Amino acid sequence: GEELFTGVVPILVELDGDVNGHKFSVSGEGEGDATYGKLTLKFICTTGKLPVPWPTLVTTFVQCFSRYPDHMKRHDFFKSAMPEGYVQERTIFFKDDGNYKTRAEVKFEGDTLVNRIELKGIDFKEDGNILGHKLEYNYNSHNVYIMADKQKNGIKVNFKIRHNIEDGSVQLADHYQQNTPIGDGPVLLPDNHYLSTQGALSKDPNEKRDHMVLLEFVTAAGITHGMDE
C-alpha cells in the first residue's frame, strides 16, 4: 500500500448521518499527496443545511495520506492496509454534551481513495454548543496518538479536539478510535507514535450550498529506532 501513494491520489468522501433524528448527507471531493501529507477537499451537504457545525465533522471526513518520514515508513499502518482498505470506527464524546458513534470504510475504489461513512449522534442538547451551532469555523493544530492492537490486527487511537466556542471557551471532543483491515492480508502494526496536524477551514465564495473547504497537513512523528511487531 505504500507504493499506491507516491503521487496525487483523488478522493471521494460520502457521509450519511443521523443526529438526534436529524437525517443528513454530505459529499466530499478532492486530492491527497501523501509525499507531503497534503489534503485538500471540498464538502457539500446534499440535504440542505448541515445540522451539526462543520468543525465537528472534520475528523470524521483518510489518514493513509499522513506524511511518514522514511525512518518511520514501516510504522505506517494506514497505507499498509491498502488497496483492500481499512474499517475505521470512532466514538466521539463532546464534554457536557452528546456523542457521535461512527463507522467508515476507507479503501481504494478504482484509482480513487474513498471514505464511506455512517454516523449516529445522541443525547445532544438543543440549547447546545453543537445543535445550537455555537462553535467558531476553524481548524487548530492537534496531535494524534496511535498504538498497535495485535488482537484486532490494527490500531487503537485517541486524541482530544479543542473546538473554539464562539463565546470563547473550549468544547472538547474525545475521539476513541479503532482501525482494522477489511484487508484479509497482512498490515504493519506500529510501535506507539503520534501524528501532527495543520489545517484550515474556509469557503468557496461561488458555492451556493452549505459546504466546507479543508486544506490539511499531517506528519507522523515520535519514533527514532528500528521497526516492526
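In chain A, numbers come from Swiss-Prot; the residues present are 4-64, 68-235, in order.
Cβ atoms are placed via backbone N, Cα and C, with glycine included.
For the recorded site, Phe99 (mutagenesis position), the DSSP three-state label reads strand. The Cβ of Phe99 (mutagenesis position) has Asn105, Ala179, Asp180, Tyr182 as same-chain neighbours under 8 Å, each 6 or more residues away in sequence. Among the sequence features in Swiss-Prot, the mutagenesis site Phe99 to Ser is noted as follows: In alphaGFP/cycle 3 GFP; improves folding at 37 degrees Celsius, reduces aggregation at high concentrations, and increases the diffusibility of the protein inside cells; when associated with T-153 and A-163.
Counting every protein chain shown, the number of other Cβ atoms lying within 10 Å of the Cβ of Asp103 (mutagenesis position) is 18. The note that Swiss-Prot attaches to the published mutagenesis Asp103 to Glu is: In mut1.27; shifts fluorescence lifetime from 3.03 to 2.85 ns; when associated with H-145.
According to DSSP, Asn149 (mutagenesis position) sits within a strand segment. In sequence order, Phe165, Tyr200, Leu201, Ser202, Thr203 are the residues near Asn149 (mutagenesis position), counting only same-chain partners six or more apart with C-beta under 8 A. Experimental mutagenesis is annotated in Swiss-Prot for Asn149 to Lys, with the remark: Increases fluorescence at warmer temperatures such as 37 degrees Celsius. In Esmerald; leads to brighter fluorescence; when associated with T-65; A-72; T-153 and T-167. In VisGreen; leads to brighter fluorescence; when associated with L-64; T-65; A-72 and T-167.
In three-state terms derived from DSSP, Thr203 (mutagenesis position) belongs to an extended strand segment. For the published mutagenesis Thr203 to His, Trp or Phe, Swiss-Prot gives the following note: Results in significantly red-shifted excitation and emission maxima.
Summarising the environment of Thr203 (mutagenesis position), the number of other Cβ atoms within 10 Å of its Cβ, over all protein chains shown, is 22.
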